[PDB]
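Okay, structure first, notes after.
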Amino acid sequence: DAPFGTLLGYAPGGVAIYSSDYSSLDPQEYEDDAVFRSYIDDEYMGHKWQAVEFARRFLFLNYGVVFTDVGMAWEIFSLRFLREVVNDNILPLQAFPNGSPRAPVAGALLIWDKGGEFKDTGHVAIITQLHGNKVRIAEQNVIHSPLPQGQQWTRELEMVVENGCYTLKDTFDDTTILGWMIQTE
Ligand SMILES: NCCCCNCCCNC(=O)CNC(=O)[C@H](CS)NC(=O)CCC(N)C(=O)O
């Protein structure tokens, strides 16, 4: 909806979300040129303006941590540590599959496996708010249109809480949510 790089709004903590609609520019030039590389004070955030770039920038700006570089977003679910940028300390990161008895929390990484709408890249978003039966998430490269005034999330997902288990339902019908990740030993 909005041209590539357009500010669409902000996620909690004042983290910018940009349109990543690269349907008007050279694809090869898109993956090779350094102008598509996002940084914050020499710290590499990711590729403009993919889902991984946003997730890493959000953690960096709000928690002072980052997860390692990955080729595909679904690979984040296999990571087991976060790195504290200020001193390079390593912190444990745990993965909780969808339907887990461990409830997600605000600020948690939500990972999608490759499949359906997220073909072979999968996806990653940040869970921003938890409610009775829904969670609000913030993400890049899904919504490319400006967000409503005061709205600091991109999508709302239904959350089913049954028999002590938490299951998130995506807005898409052909996708697969791997689960969420929280900083813990
Ligand atoms: N025409 C159909 C378009 C379908 C678009 N679906 C977008 C789904 C949103 N998910 C993503 O953006 C996840 N993208 C990715 O996983 C891409 C693969 S190039 N990987 C990265 O951005 C990571 C690059 C990296 N090395 C890093 O560490 O930051």
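By the numbers in Swiss-Prot, the shown part of chain A spans 9-193.
For all residues, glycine too, the Cβ spot is worked out from N, Cα and C.
Lifted from Swiss-Prot, the feature list:
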BINDING   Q58, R64, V78, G79, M80, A81, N149  glutathionylspermidine binding site
MUTAGEN   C173 to A  No effect on amidase activity
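A map of Swiss-Prot features onto the structure.
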residue : record                              : Cβ contacts under 8 Å, 6 or more apart
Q58     : glutathionylspermidine binding site : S28, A81, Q148, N149
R64     : glutathionylspermidine binding site : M53, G54, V74, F75
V78     : glutathionylspermidine binding site : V60, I84, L87
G79     : glutathionylspermidine binding site : none
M80     : glutathionylspermidine binding site : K122, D128, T129, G130
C173    : mutagenesis position                : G107, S108, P109
Checklist entry - Listed recorded positions: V78, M80, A81, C173. Which have a CB under 6 angstroms from an atom of ligand 1? => result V78, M80, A81
Checklist outcome for this item: Under a three-state DSSP reduction, the secondary structure at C173 (mutagenesis position) is strand
Item to check | Cβ-centroid neighbours of glutathionylspermidine site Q58, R64, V78, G79, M80, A81, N149, 8 Å, sequence order | outcome: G54, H55, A59, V60, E61, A63, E83, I84, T129, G130, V132
Item to check | Reduced DSSP assignment, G79 (glutathionylspermidine binding site) | outcome: coil
